[PDB]
There are 2 protein chains.
Amino acid sequence: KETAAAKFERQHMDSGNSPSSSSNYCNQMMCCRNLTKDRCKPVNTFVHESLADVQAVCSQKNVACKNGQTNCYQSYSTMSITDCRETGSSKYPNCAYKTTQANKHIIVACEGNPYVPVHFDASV
Amino acid sequence: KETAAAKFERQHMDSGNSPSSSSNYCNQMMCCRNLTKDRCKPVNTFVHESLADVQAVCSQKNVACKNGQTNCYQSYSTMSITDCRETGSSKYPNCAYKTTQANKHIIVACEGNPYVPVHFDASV
């Protein structure tokens, strides 16, 4: 009763579901980190490397910040990160986001003592 | 008063927590598509494109099937795919698979009328 054609579909078709597919990760983190409190923050990037590895970036590759400042640093290695972007249905107070995974070099602005990140400037 | 450093950690740090399900994707799909009931199927590929794009491949590049039959066809474009292979520690009935994503030209054996995909032969 299962046709050869249906068997191929069962064994091999999983449209729109690569392990890469979006999920509600951004919706949960965006909300729980208070990023949708007075507005839907439009875009945000979460970093999954350890804090020690991210802090180390402040003494890695020195580059210009988007705003022209020069206290930004790009990580020597690519880092595991997740980009959060608002979806078509997002409208405060009901924010909604698409989750996109990635592995890129991060660029952060750093200041203070200890010299640590205070701004996520971009990913490359 | 939130320091800039703490604010950066609250908006951008989520160590160890990438939402990627690509560690368990294959085990889950191999299980629910019924490919581990009698033996651990050794290798299997899932395609993330539409069924429509996969059915069209039967109209594309004719190439030899692994077994030498002449009814195999290769997609002109690469497709988003996930290959599942048994790990070293997999042993029926505790099947275990490594998930490997890629963008490749798929190869399927087609048969019947309509002329449709009946077997996933290989990928580019």
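Count begins at 1; order follows the chain as displayed.
Cβ coordinates come from backbone N, Cα and C, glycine included.
Feature annotations, courtesy of Swiss-Prot:
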type	residues	note
ACT_SITE	B:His12	active site, proton acceptor
ACT_SITE	B:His119	active site, proton donor
BINDING	B:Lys7, B:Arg10, B:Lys41, B:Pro42, B:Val43, B:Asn44, B:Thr45, B:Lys66, B:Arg85	substrate binding site
MUTAGEN	B:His12 to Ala (Swiss-Prot position 38)	Loss of activity
MUTAGEN	B:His119 to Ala (Swiss-Prot position 145)	Loss of activity
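Chain A comes within the C-beta cut-off of under 8 angstroms for the following of the recorded positions B:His12, B:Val43, B:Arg85: B:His12. Fewest Cβ neighbours within 10 Å among the binding-site residues B:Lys7, B:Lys41: this applies to B:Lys7.
Rounded to the nearest whole angstrom, the C-alpha distance between B:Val43 (substrate binding site) and B:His12 (mutagenesis position) is 38. Within its own chain, B:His119 (mutagenesis position) has B:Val108, B:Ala109 as residues 6 or more apart in sequence whose C-beta sits under 8 angstroms from its own. Sparsest Cβ environment among the recorded positions B:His12, B:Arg85 (other Cβ atoms counted within 10 Å): B:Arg85. Sequence-distant neighbours of B:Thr45 (substrate binding site) (same chain, six or more apart, CB under 8 Å from its CB) are B:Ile81, B:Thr82, B:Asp83, B:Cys84, B:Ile106, B:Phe120, B:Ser123, listed in sequence order. B:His12 (mutagenesis position) is 41 Å away from B:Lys41 (substrate binding site) when you measure Cα to Cα. A sphere of 10 angstroms centred on the C-beta of B:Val43 (substrate binding site) encloses 10 other C-beta atoms. Residue pairs drawn from B:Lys7, B:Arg10, B:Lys41, B:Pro42, B:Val43, B:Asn44, B:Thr45, B:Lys66, B:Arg85, the listed substrate binders, are separated by up to 57 Å at the Cα level. The two recorded residues B:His12 (mutagenesis position) and B:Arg85 (substrate binding site) have their Cα atoms spaced 35 Å from each other.
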